[PDB]
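Just below is one structure, and these are the notes that go with it.
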Amino acid sequence: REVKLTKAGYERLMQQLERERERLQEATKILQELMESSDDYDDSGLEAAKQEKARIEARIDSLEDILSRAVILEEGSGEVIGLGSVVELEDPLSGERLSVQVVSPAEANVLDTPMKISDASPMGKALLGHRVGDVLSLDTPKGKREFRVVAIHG
């Protein structure tokens, strides 16, 4: 599917990619050291090292995919998230899709779909004023996750 990013969204993901490449270099060094180690009680350490390297590689592949196919949108384009806005989000690393609607505190209900999020909550305040293409780190009921804003509507 097409990928739209604002200049800020692209910037955030590229910075994240740079950090992930750093982690990959470190993870690779660790793996190499263990492969050349002379004291091997068992392979638990090697397996963990390979698992971490793979975890990082998967994130890098997802980031490179999104960044390489992204179309950079013009600033101040489309709708902007406010009270009443229904927002479609997509995790750039997992592809998971989630939708939410920013509502007044008294209308909040995290069990609905879209999730009715209070504009006064950490997630709500983090969404206010953003546009399609922006990339945000949100405090969801499942924890902290990164999402790209895919659509905004009534």
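Following Swiss-Prot, chain A shows residues 3-156, kept in their order.
Structure method, as recorded: X-ray crystallography, 1.6 Å.
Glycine is no exception: its Cβ is also placed from the backbone N, Cα and C atoms.
Among the sequence features in Swiss-Prot, the mutagenesis site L75 to C is noted as follows: Lacks inhibitory activity and is insensitive to pH; when associated with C-135. Cβ contacts within 10 Å of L75 (mutagenesis position), excluding its own Cβ and spanning all protein chains shown: 18.
In the three-state DSSP scheme, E77 (mutagenesis position) is classed as coil. Here the residue is the original one, while Swiss-Prot reports the published mutagenesis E77 to C with the comment Strong inhibitory activity and insensitivity to pH; when associated with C-156.
In this view, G135 (mutagenesis position) is surrounded by 24 other Cβ atoms within 10 Å of its Cβ, with every protein chain counted. Quoting Swiss-Prot on the mutagenesis of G135 to C: Lacks inhibitory activity and is insensitive to pH; when associated with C-75.
In the three-state DSSP scheme, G156 (mutagenesis position) is classed as coil. Proximity of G156 (mutagenesis position) to non-local residues of its own chain (separation of 6 or more, Cβ distance below 8 Å) is seen for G86, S87, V88, given in sequence order. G156 to C appears in Swiss-Prot as a mutagenesis experiment; the accompanying note says: Strong inhibitory activity and insensitivity to pH; when associated with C-77.
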Other CB atoms within 10 A, centred on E77 (mutagenesis position): 10
Between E77 (mutagenesis position) and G135 (mutagenesis position), the C-alpha gap once rounded to whole angstrom: 10
Rounded Cα separation (Å) that holds between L75 (mutagenesis position) and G135 (mutagenesis position): 7
